[PDB]
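Novice: Here it is: the structure, laid out below.
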Amino acid sequence: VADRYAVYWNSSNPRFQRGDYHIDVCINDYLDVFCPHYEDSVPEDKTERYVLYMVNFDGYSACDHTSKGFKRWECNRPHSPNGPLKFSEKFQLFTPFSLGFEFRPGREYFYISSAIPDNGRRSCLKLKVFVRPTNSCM
Amino acid sequence: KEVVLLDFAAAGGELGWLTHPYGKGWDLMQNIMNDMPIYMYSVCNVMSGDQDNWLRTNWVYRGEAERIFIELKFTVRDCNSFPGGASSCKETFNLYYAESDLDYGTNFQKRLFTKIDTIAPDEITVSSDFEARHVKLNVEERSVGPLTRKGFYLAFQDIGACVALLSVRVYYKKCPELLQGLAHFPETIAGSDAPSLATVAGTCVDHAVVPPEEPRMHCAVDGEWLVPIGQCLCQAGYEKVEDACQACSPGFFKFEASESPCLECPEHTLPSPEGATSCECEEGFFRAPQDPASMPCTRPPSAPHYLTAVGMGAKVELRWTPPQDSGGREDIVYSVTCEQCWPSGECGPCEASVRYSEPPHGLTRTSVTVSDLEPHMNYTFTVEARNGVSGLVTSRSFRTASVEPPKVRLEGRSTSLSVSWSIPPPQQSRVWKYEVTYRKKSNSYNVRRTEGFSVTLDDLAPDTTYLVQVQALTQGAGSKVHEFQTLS
């Protein structure tokens, strides 16, 4: 893309229906997660809600955050005002804040989600982020 | 009480503050803490040397705020915990502010801002804090005043530190609406100057009043009411119940504005309605214009229980006693009047020639001497008893009283004295016994008694003067003192 990567986190997105959704980024690039957004004319039953987790492979591969992940974001406002609720992740080297999230070139990172109303925790929506090595990034 | 003007943490990341330079310094980060979604402005350019990053808050309408308090919550990272870590790493950041009449919007000029203070962390975040998920959140508060212009900005300058701003909270202090001393005090703003004591007049709550000092409170800069002056009182018919004034209960009363409760109705009184200043009197009883409403209803007294009118000599002595019934009063006075009657038959008021040993009215004594009386005249004296409530009734309570000795001679003597006497036959029935007293011409005399009209004093000294008196006793009248001498 460019410097910011928009990711629409819903089961209707073809990108997620292929099951291998991944993005190649460089340090200081951004990840913009757009939660599922529905107009007020929806019974909130077909409305999708998710809890997003940052996990490792085995968690990523098994769609399981237990003991292998941090709770990252919560898509719990299917009716937010200014369009879809958005969460952003900056792939920075060093965090300004105690215990912020740091990223390293040449490494892979993983996000999975579990439906709030719960569908079965089977084949979760997932995203792999590949932070390119310094050699690749310009 | 605190009025909030700015609260970052509560805005849910919708504030969108201005950063400078454009898209280089502070960034809006989002994370989860305590299972809650939170936002924060953070910056960590610890490797890039000279840093000068500004985060300016949105324009804050001042309103009535004079001194604002700024509460910052933040974390700062250990400069030692950076693999590289140039000597350009700082562990502080700067707090600025700027007053303004209007919102400059996207305009940002640093040199408009005045530095408030350097912000330093009590707790530094170390590298070990990282694998332990341990957040050391510092809390720092500053204050600036007096604010004078329509509004103001707050600005945060990073000079090369590893910081994240979790919370920004600006507020001013407000002396709370107050109910005290039966008065009401409006919510007022804490002045800006430290030695500020704003005098706030109070308003008497309903049915309350200032009797004779008017209620006043003094608002300090920290929002405390300091020194109370004056008060409102629950006036007549009202008392203090909790924090307000309430009408006196049925069967109670209150006559003045005091800090006392309602007194229950005294004796001989009629049950009172709510908010009574005094209980009405029971039938046949009264109260004086000086009696407290705690005093039972009273009434005029009865007559002086006893009255004696004795004509000892030429004067007449009037001796009486307090009434059997005082009517429940202690302010009893007596007054004496007189009638003349010639036993002629005609009668009339007493002459102006009659005197009293004491002004015949307003008597507190129970006796008076009457002098200068015409002989043989039948005088009738009336002594009246009156108390405080007498002037409130027409009736009178009084008692009346109207005002011959033995003629004695010597029938012979020796040495003894032979004595005889007499009184008109009509009087002879009245006398029970005659009492003969004989003393020697200072504290020792002899007295005998007989129903007859003659006695012989025996065992006397020769050529001696004796004082002899013969009194007529009844169930009385005594003669004059005679001097009889014995033989030689």
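Along the chain as shown, residues are numbered 1 onward.
Quick check of the header: X-ray crystallography, 4.8 Å.
Placement of Cβ uses the backbone N, Cα and C atoms for every residue, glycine included.
Features from Swiss-Prot:
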| type | residues | note |
| --- | --- | --- |
| DOMAIN | B:2-180 | domain 'Eph LBD' |
| MUTAGEN | B:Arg77 to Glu (Swiss-Prot position 103) | Significantly reduced response to EFNA1 |
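What's the neighbourhood like for each of these?
Specialist: When Cβ atoms from all protein chains are considered, those within 10 Å of B:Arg77 (mutagenesis position) total 31, not counting its own. According to DSSP, B:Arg77 (mutagenesis position) sits within a strand segment.
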Novice: Quick one, can you pull the C-alpha distance from B:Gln475 to B:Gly476 in angstrom, nearest whole number? The 3 residues in between aren't in the model.
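Specialist: So the two residues bracketing the gap are 9 Å apart at Cα.
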